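**Q** Below you will find the structure I want to go over with you.
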Amino acid sequence: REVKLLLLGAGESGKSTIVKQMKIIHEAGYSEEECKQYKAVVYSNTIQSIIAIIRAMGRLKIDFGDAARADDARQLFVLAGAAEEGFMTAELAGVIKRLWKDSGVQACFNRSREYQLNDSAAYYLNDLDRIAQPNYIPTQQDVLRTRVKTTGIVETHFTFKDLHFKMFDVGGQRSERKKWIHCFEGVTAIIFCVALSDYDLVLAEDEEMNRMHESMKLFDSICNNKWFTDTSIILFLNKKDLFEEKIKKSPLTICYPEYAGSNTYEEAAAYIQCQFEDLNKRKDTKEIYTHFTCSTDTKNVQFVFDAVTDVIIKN
Ligand SMILES: Nc1nc2c(ncn2[C@@H]2O[C@H](COP(=O)(O)OP(=O)(O)OP(O)(O)=S)[C@@H](O)[C@H]2O)c(=O)[nH]1
Ligand SMILES: [Mg+2]
């Protein structure tokens, strides 16, 4: 049969990454020609990230560790143009490498909640040696890690357990929220994504607004929307990996001042689950099927999607 899945959630919550996983898990994964297409995206994400860290150092008044980096930073901008076209010269690679290793660069990297930085920055920057290689071809994980804002409506098709899925993805930034209603017809289930690690961040499109509060407002409106009464609500509390590392050092009280639990994964995670599940105004009549995920982890997504499928089949 025909199963219509709609991916919803604020910006950078992991929706497009789940879409990519369906291809890796239910199809062949990305072909060589397809991976080479993402080469420019990986290079562009890497360059953007190091530049965002360097922009930040000036704004925050953080000095380089070794004075010599000033020359590397200057050379960065000179050579950056190539990376956008899909080229990574040894010279530019070396420049980014030394900058990334610098103590002040790292100090600023560790204050990223104070500015805007891609989640994949470290992933690409720590793997710079591999991605800068001659004839580099993006791996499945590199593809999964890429970031490109979704404007418009993306539709994907795949067969799974005898069902023909038609998955829809739309942009979550505020400018894109208006396009959501175009997707509202015949939805079998909604997979609402939430970036767990967004609790200490603020909106790219607004400094005054905490990203998790924004996500709760969206969920509240989607979960309780009459149009969606007979649609299954599946909640993916995503980026559980980043959340696991982040909860150790950044207080959850930044997001929920009344949080009284410890700075540990299990306690904090269940607290957030309840915060969202409690927005359901009809607990007795409507169920929310919550799952903790790491969208970039194929094994995790596979087992979770498999469980999600059976729930769609049964209920
Ligand atoms: N480490 C980590 N990063 C993740 C996870 N799921 C998604 N990402 C990353 O976060 C970035 C944003 O995810 P993406 O899938 O683009 O979000 P989106 O909801 O589609 O964002 P938009 O199109 O509305 S602006 C990407 O670099 C992607 O790799 C996860 O669980 N762990
Ligand atoms: Mg997207």
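Here Swiss-Prot sets the residue numbers for chain A, with the shown residues being 32-346 in order.
Cβ coordinates are placed from backbone N, Cα and C, and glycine is handled just like the others.
According to Swiss-Prot, the record shows the following:
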type	residues	note
BINDING	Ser47, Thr181	Mg(2+) binding site
MUTAGEN	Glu43 to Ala	Mildly impairs receptor binding; mildly decreases basal and receptor-stimulated GDP exchange
MUTAGEN	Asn149 to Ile	Inhibits interaction with RGS14. Does not inhibit interaction with RIC8A
MUTAGEN	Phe189 to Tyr	Increases basal GDP exchange rate; no effect on receptor-stimulated GDP exchange
MUTAGEN	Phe191 to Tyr	No effect on basal GDP exchange rate; mildly decreases receptor-stimulated GDP exchange
MUTAGEN	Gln204 to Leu	Expected to have lost GTPase activity; inhibits the forskolin-mediated increase of cellular cAMP levels. Does not inhibit interaction with RGS14 at centrosomes
MUTAGEN	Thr329 to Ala	Increases basal GDP exchange rate and inhibits the forskolin-mediated increase of cellular cAMP levels
MUTAGEN	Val332 to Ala	Increases basal GDP exchange rate
MUTAGEN	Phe336 to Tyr	Strongly increases basal GDP exchange rate; mildly decreases receptor-stimulated GDP exchange
MUTAGEN	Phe336 to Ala or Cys	Increases basal GDP exchange rate; mildly decreases receptor-stimulated GDP exchange
MUTAGEN	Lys345 to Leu	Mildly impairs receptor binding; mildly decreases basal and receptor-stimulated GDP exchange
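Neighbours and distances for these, please.
**A** In sequence order, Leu38, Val179, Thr181, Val185, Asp200 make up the list of same-chain residues 6 or more apart from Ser47 (Mg(2+) binding site) whose Cβ falls under 8 Å from its Cβ.
Around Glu43 (mutagenesis position), the C-beta neighbours below 8 angstroms that are at least 6 residues distant in the chain are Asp150, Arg178, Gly203, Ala226, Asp229, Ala235. In this structure, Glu43 (mutagenesis position) belongs to neither helix nor strand by DSSP; it is coil.
Counting only same-chain residues at least 6 apart in sequence, those with a Cβ under 8 Å from the Cβ of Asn149 (mutagenesis position) are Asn76, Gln79, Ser80, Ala83, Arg178. DSSP classifies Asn149 (mutagenesis position) as coil under the three-state reduction.
In three-state terms derived from DSSP, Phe189 (mutagenesis position) belongs to an extended strand segment. Residues within less than 8 Å, Cβ to Cβ, of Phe189 (mutagenesis position) and separated from it by at least 6 positions along the same chain comprise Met53, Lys54, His57, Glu58, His195, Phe196, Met198.
Within the same chain, the residues at least 6 positions away from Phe191 (mutagenesis position) whose Cβ sits under 8 Å from its Cβ are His57, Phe336, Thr340, listed in sequence order.
Annotation note: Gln204 (mutagenesis position) sits in a coil segment as assigned by DSSP.
Within the same chain, residues at least 6 positions away in sequence whose Cβ sits under 8 Å from that of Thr329 (mutagenesis position) are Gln52, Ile55, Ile56, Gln171, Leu175.
The DSSP secondary structure for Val332 (mutagenesis position) is helix. Residue environment of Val332 (mutagenesis position) contains 26 other Cβ atoms, counted within 10 Å of its Cβ in all protein chains.
For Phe336 (mutagenesis position), the count of additional Cβ atoms within 10 Å of its Cβ stands at 23 [all protein chains shown].
Taking Cβ-Cβ distances under 8 Å and a sequence separation of 6 or more, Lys345 (mutagenesis position) has no neighbours in its chain.
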**Q** If you count CB neighbours within 10 Å, which one among the recorded positions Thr181, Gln204 has the smallest count?
**A** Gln204
**Q** Roughly how many Å separate the Cα of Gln204 (mutagenesis position) from that of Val332 (mutagenesis position), to the nearest whole number?
**A** 24
